[PDB]
Amino acid sequence: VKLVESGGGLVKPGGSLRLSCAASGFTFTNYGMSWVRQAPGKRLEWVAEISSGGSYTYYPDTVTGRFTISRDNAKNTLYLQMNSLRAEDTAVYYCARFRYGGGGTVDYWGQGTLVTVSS
Amino acid sequence: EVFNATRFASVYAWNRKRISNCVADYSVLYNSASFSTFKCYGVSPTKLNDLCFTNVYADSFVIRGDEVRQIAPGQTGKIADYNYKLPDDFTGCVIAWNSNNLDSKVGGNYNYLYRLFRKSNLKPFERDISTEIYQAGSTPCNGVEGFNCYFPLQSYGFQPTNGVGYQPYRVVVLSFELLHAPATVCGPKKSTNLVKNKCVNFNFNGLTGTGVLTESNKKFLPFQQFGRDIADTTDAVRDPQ
Amino acid sequence: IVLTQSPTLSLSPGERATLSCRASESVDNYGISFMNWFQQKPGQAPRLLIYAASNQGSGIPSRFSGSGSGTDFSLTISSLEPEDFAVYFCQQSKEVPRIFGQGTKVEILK
Amino acid sequence: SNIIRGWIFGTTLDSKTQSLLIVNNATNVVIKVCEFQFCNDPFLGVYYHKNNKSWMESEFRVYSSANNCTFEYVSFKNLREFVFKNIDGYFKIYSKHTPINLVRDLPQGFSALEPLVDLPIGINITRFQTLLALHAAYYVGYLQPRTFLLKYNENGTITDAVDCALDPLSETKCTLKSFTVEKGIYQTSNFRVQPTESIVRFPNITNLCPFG
Ligand SMILES: *[C@@H]1O[C@H](CO)[C@@H](O[C@@H]2O[C@H](CO)[C@@H](O)[C@H](O)[C@H]2NC(C)=O)[C@H](O)[C@H]1NC(C)=O
Ligand SMILES: *[C@@H]1O[C@H](CO)[C@@H](O)[C@H](O)[C@H]1NC(C)=O
Ligand SMILES: *[C@@H]1O[C@H](CO)[C@@H](O)[C@H](O)[C@H]1NC(C)=O
Ligand SMILES: *[C@@H]1O[C@H](CO)[C@@H](O)[C@H](O)[C@H]1NC(C)=O
């Protein structure tokens, strides 16, 4: 229903930028979770993941986003701790939430995580 | 291979594996704690290791998480009716848990395929290999698809991204005759250590008696077990381990 | 894999919006239904639309409609409104990180 | 030359009901309780005298197909004695191999048959057959619930047994619990002259009762 995220942050490239995805209005376990980026002047990029009844946390392999993903199902809070930070990591990140099984989906969305890594 | 066989058959099918002529350790099967539900219907979960069966049968398949709740004698549905059945006298335990990240594919792997319509209901622990197109509309379906003419089966997409229900949950079900046939499968039988020259109750292979256990010289014949005496007083015993 | 979308349209109210989600490599589904539809409004979080292009329902207004054939997925939004148009997306499935569309937005004149 | 290699038991032997087996080759046994079917004549075949003596280890052939299977196992000069019996659905077996030089006659001789196998196989058997090498004899008994007197020795090796129903003298030993029976009259049994058939004798013509 509602995906609350961690606030903005500004770091230098190369570090680890932590995030948190606060769940309000749904069971955080019943839903495989994610962190998807909408980058400036870019398409939506599905990046970060976690499954519902297991630990998935696969990414686009490519250059791995590598961002550390974990869950506190008491907090219902999905984390994005972004390893190998860089200037391109500047973007609006959306921890997303999927539907029950099918051809999809991402039902609801985070409000976005403003992220800027630069000088 | 009951639990740890990598790729189980899909749900419309299944495998009946007799388990007999062995000793069955349920403890690890009980104590693994990797299983979503360890579900006994007509027997005691912790008393399995103590309980011995002639027959045992394992049937290993894949069902929707929401269908995990559906399997129980007296619990019908799409499952119990069509693809696979439950006995209504069913007695034995049930063990379900997810294979998701293993058996699911991001593409909703279509191997695991459940029976859509075959009018009848299966007999306990039985299947049907029928691919015949189901007939809903009374107009003859001619064994092909058409108006109200359904393929008897339906194929689960399992994505790792599915919700709880729609992930694969591997379910193996057990079976038995208990006793009343020559007994084969029993639970492990837990031996203690040994004490000599101290009055003890004891049990050996089911022989039960009380005395002072001591080493003795007298030699047996390799198939002989007990000793006795003139008075039929169980005397020597050959240490089983 | 990677997909392409109809980047933009410029139309008038009370009209159809034909939006092609063009998938490179993998085409739709083995089970005959895949890809998706999604919408991110400007200054707004993304939002679900359709999945397998044929589907979803309540919570996604009736104007959202369409289908897809192999690679191409046609998002057909009837009776456009000047307040209702925003960037659209379609997720892949069955191969690769599911990603999204390059973005799709139908302008409306007048 | 070890001609006698087999057994086939059952109550149908039709491939239907549970039909035991045994085989032998290269000292390495076989068993099945699989229910399977045969040629007119179950047998073991051989051809002669070459780099494969008895050739034809490709005999292979008694049988149709091993079907719905409830067990398994695998691994003159001679005399080989095998008792077979069922109790509590436990098929049992005993054995020997004991060497003899002779042809025609079971050597008058005594040896006791320890167990080899318990089978809790639950076959229920009325009949059986046997097998042989095709291109040397054997026997059969039948068992009846006697009473013996067994004499164990210091090793528990049965040296000698004594019957009871055999004859009078061997029902004296069964009374004294001794092989050595000394002079004098030892009262043993009763003998109750048989009946002959029966005489049912009932008041005649019997009418009919009206429960009805
Ligand atoms: C064990 O096997 C024998 C096989 O013969 C069965 O004996 C048959 O019993 C029926 C009635 O009990 C008789 O009419 C038949 O004549 C018997 N068979 C033959 C060949 O004569 C016996 O019933 C079996 N027992 C069990 C418990 O299955
Ligand atoms: C299945 O195998 C795994 C490792 O291969 C083992 O840890 C587990 O205990 C096995 N299952 C059971 C029920 O013992
Ligand atoms: C004897 O029979 C067995 C039955 O499994 C057969 O496979 C094998 O080739 C034969 N020979 C030996 C040495 O077991
Ligand atoms: C008993 O066994 C001993 C060796 O254990 C042997 O010397 C002796 O001859 C045997 N006697 C009998 C009657 O078996």
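All chain D residue numbers match Swiss-Prot; in order, they span 98-172, 186-245, 263-339.
The backbone N, Cα and C atoms fix where each Cβ goes, and this holds for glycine too.
The Cβ of D:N234 (mutagenesis position) has D:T108, D:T114, D:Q115, D:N196, D:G199 as same-chain neighbours under 8 Å, each 6 or more residues away in sequence. In Swiss-Prot, a mutagenesis experiment is listed as D:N234 to Q, annotated with the note Increased resistance to neutralizing antibodies.
In the three-state DSSP classification, D:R102 (variant position) falls within coil. Under the heading of natural variants, Swiss-Prot lists D:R102 to I and annotates it as follows: In strain: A23.1.
Quoting Swiss-Prot on the natural variant D:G142 to D: In strain: Kappa/B.1.617.1, Omicron/BA.2, Omicron/BA.2.12.1, Omicron/BA.2.75, Omicron/BA.4, Omicron/BA.5, Omicron/BQ.1.1, Omicron/XBB.1.5, Omicron/EG.5.1. Within the same chain, residues at least six positions away from D:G142 (variant position) with a Cβ under 8 Å of its Cβ are D:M153, D:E156, D:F157, D:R158, D:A243, D:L244, D:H245. D:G142 (variant position) falls within a strand segment according to DSSP.
In sequence order, D:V143, D:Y144, D:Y145 are the residues of the chain that are 6 or more apart from D:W152 (variant position) and have a CB within less than 8 Å of its CB. Swiss-Prot gives this note for the natural variant D:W152 to C: In strain: Epsilon/B.1.427/B.1.429; when coupled with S13I induces resistance to NTD antibodies by changing disulfid bond in positions 15-136 to 136-152.
D:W152 (variant position) falls within neither a helix nor a strand when secondary structure is assigned with DSSP, and so counts as coil. Record note (Swiss-Prot) on the natural variant D:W152 to R: In strain: Omicron/BA.2.75.
Under its natural variant annotations, Swiss-Prot gives D:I210 to V the following note: In strain: Omicron/BA.2.75. Secondary structure at D:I210 (variant position), as computed by DSSP, is coil.
Recorded in Swiss-Prot as a natural variant, D:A222 to V carries the remark: In strain: 20A.EU1. Residue environment of D:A222 (variant position) contains 14 other Cβ atoms, counted within 10 Å of its Cβ in all protein chains.
In the three-state DSSP scheme, D:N234 (mutagenesis position) falls into the coil class. The two recorded residues, D:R102 (variant position) and D:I210 (variant position), show a Cα separation of 19 Å. The variant positions in question are D:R102, D:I210, and the one with the fewest Cβ neighbours inside 10 Å is D:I210.
A Cα-Cα distance of 16 Å separates D:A222 (variant position) from D:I210 (variant position). Proximity of the recorded positions D:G142, D:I210, D:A222, D:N234 to ligand 1, judged by a Cβ distance under 6 angstroms to any of its atoms, singles out D:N234 in sequence order.
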